[PDB]
Protein chains: 2
Amino acid sequence: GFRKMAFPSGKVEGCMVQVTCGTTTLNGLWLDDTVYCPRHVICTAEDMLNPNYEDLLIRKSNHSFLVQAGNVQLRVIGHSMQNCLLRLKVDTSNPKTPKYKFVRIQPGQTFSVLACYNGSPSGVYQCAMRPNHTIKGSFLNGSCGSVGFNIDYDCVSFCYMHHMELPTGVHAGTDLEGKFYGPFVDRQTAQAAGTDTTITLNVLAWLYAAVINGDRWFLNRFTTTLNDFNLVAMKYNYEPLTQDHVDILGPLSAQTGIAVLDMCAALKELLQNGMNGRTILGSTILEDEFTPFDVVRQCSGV
Amino acid sequence: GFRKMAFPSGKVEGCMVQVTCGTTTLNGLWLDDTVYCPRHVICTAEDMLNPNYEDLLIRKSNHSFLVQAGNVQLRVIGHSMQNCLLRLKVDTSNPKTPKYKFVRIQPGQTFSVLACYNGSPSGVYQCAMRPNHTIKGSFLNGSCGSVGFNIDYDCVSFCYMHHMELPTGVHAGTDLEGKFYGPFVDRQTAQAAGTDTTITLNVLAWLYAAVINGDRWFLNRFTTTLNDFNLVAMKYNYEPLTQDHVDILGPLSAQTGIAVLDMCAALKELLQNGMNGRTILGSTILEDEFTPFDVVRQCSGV
Ligand SMILES: */C(=C\C(=O)OCC)[C@H](C[C@@H]1CCNC1=O)NC(=O)[C@H](CC=C(C)C)CC(=O)[C@@H](NC(=O)c1cc(C)on1)C(C)C
Ligand SMILES: */C(=C\C(=O)OCC)[C@H](C[C@@H]1CCNC1=O)NC(=O)[C@H](CC=C(C)C)CC(=O)[C@@H](NC(=O)c1cc(C)on1)C(C)C
């Protein structure tokens, strides 16, 4: 079976806390003696399209922030703003702080999101950073501050923090340094996701997965040139395939014995002839939220 | 957005341990002073279709089992068999034992699976118990002993423990009392999943989700009688809808303002006219692994 798989969320669950100002409550990430939070937690019903966070923050003091690590309360003994996040220092170092680091991920990469509310984790699922810098998340009211992450052996690489929902229902956020992924800003102005694209690299990885899985109905005897493939990719709103992408697919190509431009050839057929009522792994859609790394991780065997 | 969402896995991750006999290693669940394990961990290359677990176990002693809670080692000071599981008593009570209980779930219900290897959790995803008593999991070698579960407030309800892969690639296992879900047994005899069925109740819940989500292209002005619907359900290999199923859908029906047999009427149209190149929530398939409870949990708002 091939399922969208999220990383075990324990190491992240222990870092989720609640942060509150006025009647505004959202989630924060508690690492060591710091708690990170979308800075919009300091906005008020008035300014939502003209928030001067600079101005709004200087009018705040440490006791202006209530931080709850569950039943317990943490004391804010210092604060600062970093890009679109607030870094709150507290008099207690989270005892469950895992080994971790901050990474700014690239479009096409995937990560696990731990959807949280009032500082309480409620669900975890896998996402991909869309070429248009948004993510197809599942978030309800009270979800900002929820984080995205990957776990390699013991390091929790934090990638993302949730900040907002766009008009199409997709989500935008920042890395843990507070810089937004994409041309978005944390203010209620009316902004919109740019047009998105299908992630070519991932679909191909997926096809390799399908074959490693034992399916190969879509394969054919043809081959294509990178450039000829990109002419079709453009017609079907797929990202242009590059030599770097072909190289990344080397391991998989080897393991299955199917050359990359061959697998491409198959993909160009799929895109032209449709799936004609057939399925791959279990889908009727060309799945693009599985990276080459995700496929090796999950099909590491016969 | 509407995503297959797994429960936060932390409370379960802390109970995963490794258990070994001979050259056979698989995962076990460590609650208090007990560790549960598929009993097949005691088989040998010889008997795989004629294993007499009774006989195989009496020939075993406590030191016959090495249990590793990560770096640490636990000492087996007593053992017993319960149906298809072994209950290993150890001289240490797991300090991370969460509030929990054992539940035997019914077909159509969903749960989260924490895929584990050598006692180390590697991924979590949501599954449903298929009407045919198998699950469409994603398991590689070394995955038996991985558990399925649900979390309500603080209680981790353990449902499932993985034991085997069937010929079609689907999985079979037992509840935590060691009784298999389905007519399967823990021996290499050649068995096969019975024919499966689509879970009608869940699809309907999903449609309600789609509407709560803002989509409603599939709705129509028609209505149907339970019996008339079941005549179509049978042609399309769907489970017969019952009055109990209609009642369970009450809350959702109310919230959306669409009567159950009306929503049915829409479903019978979908099944007859196909989706004609359209999508629901994001699928081109009528999704049946979301229960009414899953939909309320995830669309609890506007
Ligand atoms: C999370 C807010 C929170 O957790 O605290 C309150 C309890 C939230 C994310 C949302 C909630 C529903 N689903 C989500 O993903 N973020 C926001 O509500 C931001 C807050 C912004 C400031 C500066 C206070 C606001 C929005 O997301 C709003 N939309 C837009 O700003 C927008 C409009 C256009 C056009 O492009 N972007 C709405 C409330 C959705
Ligand atoms: C997990 C075994 C384990 O963790 O320990 C060894 C390191 C495993 C589940 C598999 C692995 C691949 N994907 C999975 O889900 N369970 C088994 O291998 C059982 C063990 C059985 C006994 C009594 C020792 C065996 C099987 O699943 C085998 N198939 C069948 O038994 C079968 C054939 C037919 C027909 O119907 N059922 C194969 C190894 C798949």
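Chain B is numbered as in Swiss-Prot; shown residues: 3242-3543, in order.
Including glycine, each Cβ sits where the backbone N, Cα and C put it.
Annotation source Swiss-Prot lists active site, for 3CL-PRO activity at B:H3281 (among others), citing sequence analysis. Following the DSSP three-state reduction, the secondary structure of B:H3281 (active site, for 3CL-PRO activity) is helix. Long-range C-beta contacts of B:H3281 (active site, for 3CL-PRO activity), restricted to its own chain and to partners at least six residues apart, with a cutoff below 8 Å, comprise B:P3292, B:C3325, B:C3385, B:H3404, B:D3427.
According to DSSP, B:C3385 (active site, for 3CL-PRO activity) is assigned to coil rather than to any helix or strand. The active site, for 3CL-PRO activity annotation in Swiss-Prot covers B:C3385 (among others), and the record cites sequence analysis as its basis.
The natural variant B:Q3429 to P is recorded by Swiss-Prot, whose note states: In strain: Isolate BJ02. Around the Cβ of B:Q3429 (variant position), 14 further Cβ atoms fall within 10 Å across all displayed protein chains.
Within the same chain, no residue at least 6 positions away from B:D3488 (variant position) has a Cβ under 8 Å from its Cβ. Record note (Swiss-Prot) on the natural variant B:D3488 to E: In strain: Isolate BJ04.
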Filtered recorded positions, from B:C3385, B:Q3429, B:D3488, whose Cβ is under 6 Å from an atom of ligand 2: B:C3385, B:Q3429
